[PDB]
Amino acid sequence: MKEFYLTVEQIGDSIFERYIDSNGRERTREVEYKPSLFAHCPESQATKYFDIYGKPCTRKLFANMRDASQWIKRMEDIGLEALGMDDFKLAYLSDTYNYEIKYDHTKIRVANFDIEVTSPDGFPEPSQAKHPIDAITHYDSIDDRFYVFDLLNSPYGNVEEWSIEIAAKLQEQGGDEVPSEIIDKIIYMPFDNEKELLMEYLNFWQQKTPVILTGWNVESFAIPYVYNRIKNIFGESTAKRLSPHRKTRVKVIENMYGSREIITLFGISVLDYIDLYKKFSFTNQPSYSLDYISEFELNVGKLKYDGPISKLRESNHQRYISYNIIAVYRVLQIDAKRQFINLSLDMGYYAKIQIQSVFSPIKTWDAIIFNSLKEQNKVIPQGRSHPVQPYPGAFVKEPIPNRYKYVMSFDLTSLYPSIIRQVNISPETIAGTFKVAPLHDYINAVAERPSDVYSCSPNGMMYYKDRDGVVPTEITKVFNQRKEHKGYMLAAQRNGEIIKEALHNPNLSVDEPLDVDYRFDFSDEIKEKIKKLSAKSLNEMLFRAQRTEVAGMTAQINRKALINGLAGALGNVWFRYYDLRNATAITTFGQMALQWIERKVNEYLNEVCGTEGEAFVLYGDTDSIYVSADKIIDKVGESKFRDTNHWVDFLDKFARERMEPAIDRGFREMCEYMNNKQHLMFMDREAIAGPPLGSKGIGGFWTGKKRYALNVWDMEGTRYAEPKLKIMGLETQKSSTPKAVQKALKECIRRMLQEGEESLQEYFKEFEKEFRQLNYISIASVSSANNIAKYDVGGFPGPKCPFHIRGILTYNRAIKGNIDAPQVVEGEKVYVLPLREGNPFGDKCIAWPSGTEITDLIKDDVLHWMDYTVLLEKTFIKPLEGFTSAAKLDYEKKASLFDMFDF
DNA sequence: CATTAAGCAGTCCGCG
DNA sequence: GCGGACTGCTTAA
Ligand SMILES: Nc1ccn([C@H]2C[C@H](O)[C@@H](COP(=O)(O)OP(=O)(O)OP(=O)(O)O)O2)c(=O)n1
Ligand SMILES: [Ca+2]
Ligand SMILES: [Ca+2]
Ligand SMILES: [Ca+2]
Ligand SMILES: [Ca+2]
Ligand SMILES: [Ca+2]
């Protein structure tokens, strides 16, 4: 097999590398790496090295990495560019692995762990580590085993061994319900004292040294706690045994009333699953507790126990250990679904970076571009300092706030990367400039053609047409990868709807799920067999189709985020290829493209409808347009349609056969206008929206920019079994909105769009009447808690104190002196409730850590003093008023002359 | 070591 | 009692 790296570090003049050899064995080596950098030389000097602009360079080979670094400083002082890769471990990886890395994940040790620490005096701070570590569960991906380290004797209580037999039993029979499929994979190790537990854990660690280290909050809790605890008991150099190279770096962050730290373990790549989830999931959650995320991702119930966590070990050690084990398994279950570790490995090896560098689009692209240029013997430019400077982005049309009955949307494929490729935007492809006209002159095709020689953007930039740029070249590679996975995702999505259709008439038989590949559209023969399957088989097939869709989503959406990241990186001062000429060449082209095609679509539809001057395009944002299809439906006549699916089919055909070719013609003309390298402005129909035929539903509405709702029947070629609400920007979509309120507002919208005014009024009336019965957490608002200290004046609110921050200070005063009440952590999220006048908290609101029950001592008073009237008005009534006024609809029946009668 | 556009909630201030 | 300027937060893209 081909060799591949596991980890790489620079430590002084040494590169320390862990890797897999040609026999598939894990190895380590220390290399006194000899780096090269480059300097511009005169043309007369023959050389094989040229910078990206074609200027000759001389190679400077250094005896060590420090010498190379000192030379960079001298060059800076002289005032001359020092070219080449200055991150030497990236150069080392590039020299060592001068081919496309093919990696085998089964050879990569992936460790998932978590620890328990009993603390009778508040949160056990990792930097102090003053309490015993009383449980560790460490899953090893190579052994496929959960290694469980259990402390039986502690200053906080002596306990009996954990029972695997009780652990497996149902909770309803007094067991812990540890999942049956991991029971045989548990290796249990009790210890009489913490010192022997910790010594054994370190010996184990040496035997099974993580390459990838993950888990839930391991970077901020588990790692620094273990490191500091071991340091306190055995000394710092024993703690350094957690690094395979015995080197660590301690990072102390001052928070005025916090003071915590992160430990860098050299030779390990830490991928905290919380950070992976936040980067790759495209969610914004009201809480990041493992309970909440597991419930969201897996539909599993909360891990229930009686009393505080500080008393759980002494009162129920059995459950304490089982829950430590289950918590580790839950992360593995989330990853089996989301596949973020897989993604990280794919991206890291593709770029040739430390795996943890996948968090950084700048580092990722720097490496990709460096490796690409190095293949051609090209030399990369020195990174330079740049002042931060705002620049313009995308265009968003102001919509007329209204109901919109029939809507079809159209969207440009991968817009910014497509613009890069179409125009040929790269640092080395710049050909010059032209004199700009106002943007509207390009939009309306009245401005002089910029160039008949070069490829242009309406920002004034010209690019060569006849040569390749490294940015377009490398962005295309990832774009093509992305395209493949999105195809798999959409096929799985379509396959899912086929299964949902068939679940309407399940067969009464004993059968099995069909062994199929969900990444490809089912054949007719498969569809025939599906229509004869049982409900059991269908529901299992749907699970597999959806899991396939999620895997496709992870792979495609994050490759999209990477390539969009490159367009954005051009606008970040720390990017080696930072250049606002290129960053704005993209955004300005985008603005032109959207507004050009708005004009073209309006022109085309007036033409085919036999009219003039009517506005068909009602809205657009960045790369999408929304077309009112009312006149298209009316031109045929609504009574001609047999059912909803009939008009949906009609509009689908209209978009594909008539509109899309006109859109294509429009964009090909624009490409010619700008004299672009290649036409890549591909705008396809996205959504088809409207009310069910014969209903009083309004179909859709806009309240303003980035705020709308649509009743969608078909999305990007997926014909839904049941209509799906597409809601953007409205409170239903916001993590700050109370859970039960999101639910109620969504039903209000559903009724508006699908059923009409009277249906809405009936729901509103019910919700208002039952509002006070909802669980307090379900009706609490949520906010992030930043700069708490700034507004903290002796426990009371300082000037301009935000509402949520005021709530936190109220809470802090209420829990003062109580050592067991959970503290609000700076930067994390809080539930927020308004409080009625005269409450014993002495302020208008309270806030507490999100994803938790408010502490028992103050919970009673919160429930008693909650201001339901304020809560309903602020979170529910006021947003609903926005929706209904825009839609020209009432959520409550207006008084009228008819009120004089007895109906 | 490291993208912009834009809506809504809330504070402060003005307001015979 | 509301608007206008301004901060904070959180979306859409
Ligand atoms: N983080 C982001 C998100 C978006 N955009 C810009 C670039 C995108 O090309 C454009 C439109 O984003 P979309 O969500 O419409 O997705 P794309 O057009 O990129 O991809 P596709 O439509 O193929 O999914 O907005 C950006 O610069 N940075
Ligand atoms: Ca725990
Ligand atoms: Ca599309
Ligand atoms: Ca798009
Ligand atoms: Ca059937
Ligand atoms: Ca879009």
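The deposited model was determined using X-ray crystallography, 2.0 Å.
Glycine too: its Cβ is placed from the backbone N, Cα and C atoms.
As annotated by Swiss-Prot, Mg(2+) 3 binding site applies to A:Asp411, A:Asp623, with the evidence given as experimental evidence. Sequence-distant contacts of A:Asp411 (Mg(2+) 3 binding site), defined by Cβ-Cβ distance under 8 angstroms and a gap of at least six in the same chain, are A:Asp623, A:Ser624, A:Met683, A:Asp684, A:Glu686. Secondary structure at A:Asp411 (Mg(2+) 3 binding site), as computed by DSSP, is strand.
A:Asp623 (Mg(2+) 3 binding site) falls within neither a helix nor a strand when secondary structure is assigned with DSSP, and so counts as coil. Swiss-Prot lists A:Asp411, A:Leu412, A:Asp623 with the feature Mg(2+) 4 binding site, giving experimental evidence as the kind of evidence.
Within its own chain, A:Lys560 (substrate binding site) has A:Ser414, A:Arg482, A:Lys486 as residues 6 or more apart in sequence whose C-beta sits under 8 angstroms from its own. Feature annotation from Swiss-Prot assigns substrate binding site to A:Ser414, A:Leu415, A:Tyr416, A:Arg482, A:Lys560; the stated evidence is a large-scale study or a structure entry.
One mutagenesis experiment named in Swiss-Prot is A:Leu415 to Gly or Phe, and its note says Increased misinsertion, increased mismatch extension and inefficient proofreading. Counting every protein chain shown, the Cβ of A:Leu415 (mutagenesis position) has 24 other Cβ atoms within 10 Å.
Among the mutagenesis results in Swiss-Prot, A:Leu415 to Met has the note: No effect on base selectivity. The residue drawn here is the original one.
Mutagenesis annotation in Swiss-Prot: A:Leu415 to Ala or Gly, described as Decreases base selectivity by several hundred fold; the structure shown retains the original residue.
Swiss-Prot gives this note for the published mutagenesis A:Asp621 to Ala: Drastic decrease in the efficiency of incorporation of dGMP. In the shown protein chains, 18 other C-beta atoms lie within 10 A of the C-beta of A:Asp621 (mutagenesis position).
The Cβ of A:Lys706 (mutagenesis position) has A:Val396, A:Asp621, A:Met728, A:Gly729 as same-chain neighbours under 8 Å, each 6 or more residues away in sequence. A:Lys706 to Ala appears in Swiss-Prot as a mutagenesis experiment; the accompanying note says: Almost complete loss of polymerase activity.
A strand conformation is recorded for A:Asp714 (mutagenesis position) in the three-state DSSP classification. For A:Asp714 to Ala, Swiss-Prot lists a mutagenesis experiment annotated as follows: Complete loss of viral replication.
Close to ligand 1, meaning a Cβ under 6 Å from one of its atoms, is not one of the mutagenesis positions A:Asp621, A:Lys706, A:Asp714. Proximity to ligand 4 (Cβ under 6 Å from any of its atoms) holds for these recorded positions out of A:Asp411, A:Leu412, A:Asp623, A:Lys706: A:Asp411, A:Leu412, A:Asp623. In this structure, none of the recorded positions A:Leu412, A:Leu415, A:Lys706, A:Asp714 sits close to ligand 3 with a C-beta under 6 angstroms from any of its atoms.
Excluding A:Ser414, A:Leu415, A:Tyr416, A:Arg482, A:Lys560 themselves, the residues of that chain whose CB lies within 8 A of the CB mean position for the substrate site are, in sequence, A:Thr413, A:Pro417, A:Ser418, A:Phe479, A:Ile563, A:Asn564. Same-chain residues that are not part of A:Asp411, A:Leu412, A:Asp623 yet have a Cβ within 8 Å of the Cβ center of the Mg(2+) 4 site turn out to be A:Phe410, A:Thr413, A:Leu415, A:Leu594, A:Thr622, A:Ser624, A:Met683. Taking a C-beta cut-off of under 8 angstroms and a sequence separation of 6 or more, A:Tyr416 (substrate binding site) has the following same-chain neighbours: A:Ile563, A:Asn564, A:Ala567, A:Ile586, A:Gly590.
Among the recorded positions A:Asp411, A:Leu415, A:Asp623, residues whose Cβ is positioned under 6 Å from ligand 6 are identified as A:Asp411, A:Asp623. Annotation for A:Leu412 (Mg(2+) 4 binding site): spatial neighbours A:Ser418, A:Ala593, A:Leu594, A:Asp623, A:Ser624, A:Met681, A:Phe682, A:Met683, criterion Cβ-Cβ under 8 Å with sequence separation of six or more.
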